[PDB]
Amino acid sequence: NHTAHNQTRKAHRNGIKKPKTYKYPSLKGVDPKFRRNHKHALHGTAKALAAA
Amino acid sequence: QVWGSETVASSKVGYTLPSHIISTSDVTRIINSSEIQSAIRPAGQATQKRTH
Amino acid sequence: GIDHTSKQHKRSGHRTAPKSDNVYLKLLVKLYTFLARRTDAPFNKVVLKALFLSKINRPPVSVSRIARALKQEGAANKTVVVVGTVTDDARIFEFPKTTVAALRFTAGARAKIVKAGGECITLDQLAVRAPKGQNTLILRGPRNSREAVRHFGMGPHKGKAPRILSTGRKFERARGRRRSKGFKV
Amino acid sequence: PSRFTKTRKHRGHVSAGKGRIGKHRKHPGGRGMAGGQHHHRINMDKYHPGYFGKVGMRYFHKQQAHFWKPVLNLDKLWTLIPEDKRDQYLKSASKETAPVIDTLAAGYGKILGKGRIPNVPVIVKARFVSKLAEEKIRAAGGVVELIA
Amino acid sequence: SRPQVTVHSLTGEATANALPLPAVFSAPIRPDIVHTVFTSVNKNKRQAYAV
Amino acid sequence: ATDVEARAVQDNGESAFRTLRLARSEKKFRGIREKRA
RNA sequence: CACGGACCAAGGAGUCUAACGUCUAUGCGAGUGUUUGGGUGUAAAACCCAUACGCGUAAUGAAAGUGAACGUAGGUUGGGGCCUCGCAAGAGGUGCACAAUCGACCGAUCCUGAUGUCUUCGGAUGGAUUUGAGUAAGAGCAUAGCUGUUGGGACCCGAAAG
């Protein structure tokens, strides 16, 4: 009936792993109103660097 | 005329004899070649002494 | 006694010789061990540690992958190194002259490379023309392009495939795959 | 090879790799895909989701010969030609005569669009075609001759 | 460049007419699969047994 | 045999995809259109 | 102060198969598989082989059905290695695989609904916090081996019963 004895040990054997952040994370939850404009902005910057 | 060669193809359909993976079997002729021995470092002491 | 931080007597999870018994691979191992020991180059070491690999971690590199590699800025006259197999690609129609070095060529890949003036080389002639790793371009094929990785991490909302044999509209499309029948997952 | 199996390495060890507390008993868990919505539910809902339900409608007496539409893209079209002649059709075809390709004899029922081709006129005989795959052929200089 | 091998007679004498080595003999000599093949090809002439 | 290997091209003004896409539709709508009369 | 076991010999218990997963070895490689069958034979072997078939090369949808390049097959960040300069440290360029990310393409769903049109057919175009076991210079097929899985007498012996 719910002993928690020997769970922390089992966790710490193979360790408690931090999530390993990245650069450029996901944009699934952000304001779509901002998502669209970002999509239009980056193409413009790509084009402006395609020349210069 | 059975197994074929570089010149004449086999009576066997769609059969070329297997291609080698290495050219020569005497690796020492490769090792003791001027291209290699003019590019490796100098050796020393197949078996070396017991310091301390 | 000793309070231990590390698992004791733990092998390094790498392999340091091929599980194969191809004597003509033992020889190239004998060779690149030498050229990795008695040299200050890492190309030799990379090739050594690549010869040990299994058939899925040592995949085929298409002749078009090659042609794309030679299209890079300045890589147009290098000599190319595949430590696997080099497979033809009929989707192309213009192949350069170059020099490819690899273990096994297929008979179409040899012929295209030869019809375009090039030559197909083994990794023993390449160590003669290039011990310290000169003008070389190492290529690797794709590993995640398999029918088996398609199922790894299979679970909910991961977007992966099930291990399955027969496909259709009756086979794993009903419940847990739409909102009408139960729920979606 | 039985000399290579782990039944040999377990001679001596009572409880031959199947345990002491809980043993190798005789079908615990049911026989088969049983308990798929009772006690194996959170496997069948994790690893095989889509089991347990009807979807779509029934086609009594399906013959899989009606639904013979193998695809080809515009990459293997020049593989259908024999290797000895596509040489002298590629560099050639600055002439008027154009190679003709019978995909139905190649074993194909539709041609598709994936990829590119050279600006070399062909004639392509097939019973089904995609829009992009006609657009590319006409652009090259060719034409499509529906058959059957 | 292909080497020659000389034709012997029934009396033991070597003739003059010598012959080029085929390409089979330059082929790779791979004991791994001459063995992997033999362990499966020496099984084909078997007769069943049972009780 | 079938037609001659390596003959000439007659790129006329038609579209094969559209032809098929229409032959499907007239086969579909023959019976409803003959009821329209 | 729980069970079996008086002693000895011999026998005695995770196997075989069908279909499969991961992993490894091998052959060939956008193909692969000879062996249902035929030819052949020193005769259940070995050797040779057409045509089809299977798996794979194209998915998606309940289905009709449609069906994968705006781009030096994209950009950004990292990335081994290679090249360049350097006494070296380092700087730059190139950057396969791989990982994160924004996009482009195919199909499905929702929306927009053009040229024309048997006047209701057709559906170009541009979109969408939607969706897919997808595309994006292919990676698989066959055999074999350990482990593992399901059904099979199924590790060996065992019921009351029907």
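Here chain B follows Swiss-Prot, giving residues 260-311 in order.
Using N, Cα and C of the backbone, Cβ positions are placed for all residues, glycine too.
In the three-state DSSP reading, B:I289 (mutagenesis position) counts as helix. Residue environment of B:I289 (mutagenesis position) contains 22 other Cβ atoms, counted within 10 Å of its Cβ in all protein chains. For the mutagenesis result B:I289 to A, the note given in Swiss-Prot is Leads to an inefficient release from ACL4 with a delayed assembly into the 60S subunit; when associated with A-290 and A-295.
Among the mutagenesis results in Swiss-Prot, B:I290 to A has the note: Leads to an inefficient release from ACL4 with a delayed assembly into the 60S subunit; when associated with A-289 and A-295. The residue drawn here is the original one. The number of other CB atoms found within 10 A of the CB of B:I290 (mutagenesis position), across every protein chain shown, is 16.
For the recorded site, B:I295 (mutagenesis position), the DSSP three-state label reads helix. Annotation of the published mutagenesis B:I295 to A in Swiss-Prot: Leads to an inefficient release from ACL4 with a delayed assembly into the 60S subunit; when associated with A-289 and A-290; the original residue is retained in the structure shown.
A separation of roughly 8 Å, to the nearest angstrom, links the Cα atoms of B:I295 (mutagenesis position) and B:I289 (mutagenesis position).
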